[PDB]
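Below: the structure, in structure tokens.
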Number of protein chains: 2
Amino acid sequence: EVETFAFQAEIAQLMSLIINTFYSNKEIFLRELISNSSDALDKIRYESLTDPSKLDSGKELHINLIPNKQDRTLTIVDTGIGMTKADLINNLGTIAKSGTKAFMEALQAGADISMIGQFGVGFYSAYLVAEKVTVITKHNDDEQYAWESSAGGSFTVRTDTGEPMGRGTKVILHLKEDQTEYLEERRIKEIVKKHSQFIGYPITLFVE
Amino acid sequence: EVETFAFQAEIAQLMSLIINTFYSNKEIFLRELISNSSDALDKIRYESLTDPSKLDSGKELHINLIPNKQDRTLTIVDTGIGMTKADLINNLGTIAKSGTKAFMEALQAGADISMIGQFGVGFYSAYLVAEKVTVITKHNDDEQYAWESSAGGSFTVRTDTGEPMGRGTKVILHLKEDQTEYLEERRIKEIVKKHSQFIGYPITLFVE
Ligand SMILES: CCCc1nc2ccccc2c2nc(N)nn12
Ligand SMILES: CCCc1nc2ccccc2c2nc(N)nn12
């Protein structure tokens, strides 16, 4: 059973801005997603200090970047804390509401799209390069979910009956036709070195 | 009753590096503490979405910067999530252990002290300007604590029987004799504008 939801108006407006604005420095999407993964990993690590059973879903704390030319996807995988159904449907959108407003105000004040991460909505920079984003996530004490959106004001959530992940988040970027450079090893390696050099977790770039 | 603890060796080593290294761009301490406050405020806001009773200790989410020439202090106050006794004594030091190692490696690799925030140990940049740091903190379901350190490898924690805060953290910087510029309105305002322009909470700079 697939449920369809409308984004909050402000989020839909943000996504359209991201999709519509002429902005060539698209590569910043990768720094934002890795930064989200790092935050998610910081969260599970912190929580495991007071409750060590939280690592029973997996002890290794890392980030994998997986390009697939056959499927035209770049997947960012982490073993961070994961997201609950409420995160996916309600909670994150509520945080995203005030961030969006500030960001859209800052852009009019002369800021640029690369600063999106300072407003807590960097996940949406995925839409710089992806026609569709699929997010597979698994939080302790909740089921595994698949969230999906090709923008246009709506997203879906289903209970994921695919392959179990243990704990964490996979962001699958279905790349736009003209954005397949982000499937190239040299290109990803360049970007990670330029913007994500000091992340406190191993980042493995998979090869094809 | 005041308890005295030793920092972990790596943290003590970090503090000595911060205190000893010739480094003129000391003003970055303020961006790091405001960033910590913003993170703490993000935390309480997020948690209150699933448990609204968490805001019974105070709904207003903000940052105050309070200079006091008489006491030679600059205080950074937030109404974020606050810290537990275990945070103060154990948990934060455990996170700080891996961050320190990476940071001290990056510095040898050619990085500079301003990048300290990317390694999760930015709190310690307080020692660029402060001879002593006093932290008053109050987390829901725990008592109010005072943490204190003038470095030298040890810190203290006591149950705080001073004035109740409701919920959040006050970082009181007892400034070094030659660092009283950070008590000046123009100077603080300049620094906040330069480095903390897009924080998602009101930051009130108090006057004297
Ligand atoms: C968890 C932080 C990254 C993240 N992941 C998502 C996944 C699905 C839907 C929305 C989001 C989402 N909204 C915001 N503001 N951040 N965010
Ligand atoms: C809560 C994040 C800021 C913070 N506050 C403290 C207060 C007292 C002792 C240690 C810390 C501390 N250690 C680290 N790594 N961050 N941190």
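Following Swiss-Prot, chain A residues are numbered 16-223, in order.
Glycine too: its Cβ is placed from the backbone N, Cα and C atoms.
Record features, source Swiss-Prot:
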MUTAGEN   A:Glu47 to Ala  Strong ATP-binding. Strong interaction with HSF1, HIF1A, ERBB2, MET, KEAP1 and RHOBTB2. No effect on interaction with TSC1
MUTAGEN   A:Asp93 to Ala  Impaired ATP-binding. Strong interaction with HIF1A, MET, KEAP1 and RHOBTB2. Loss of interaction with HSF1 and ERBB2. Los of interaction with TSC1
MUTAGEN   A:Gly97 to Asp  Abolishes ATPase activity
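Secondary structure at A:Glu47 (mutagenesis position), as computed by DSSP, is helix. Taking the mutagenesis positions A:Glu47, A:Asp93 in turn, the residue surrounded by the fewest other Cβ atoms inside 10 Å of its Cβ turns out to be A:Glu47. A:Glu47 (mutagenesis position) sits 13 Å from A:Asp93 (mutagenesis position), taking the Cα positions as reference. In the three-state DSSP reading, A:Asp93 (mutagenesis position) counts as strand. In sequence order, A:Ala55, A:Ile59, A:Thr152, A:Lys153, A:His154, A:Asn155, A:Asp157, A:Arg182, A:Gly183, A:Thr184 are the residues of the chain that are 6 or more apart from A:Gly97 (mutagenesis position) and have a CB within less than 8 Å of its CB.
Checked against ligand 1, the mutagenesis positions A:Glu47, A:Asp93, A:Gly97 give no residue with a Cβ less than 6 Å away from one of its atoms.
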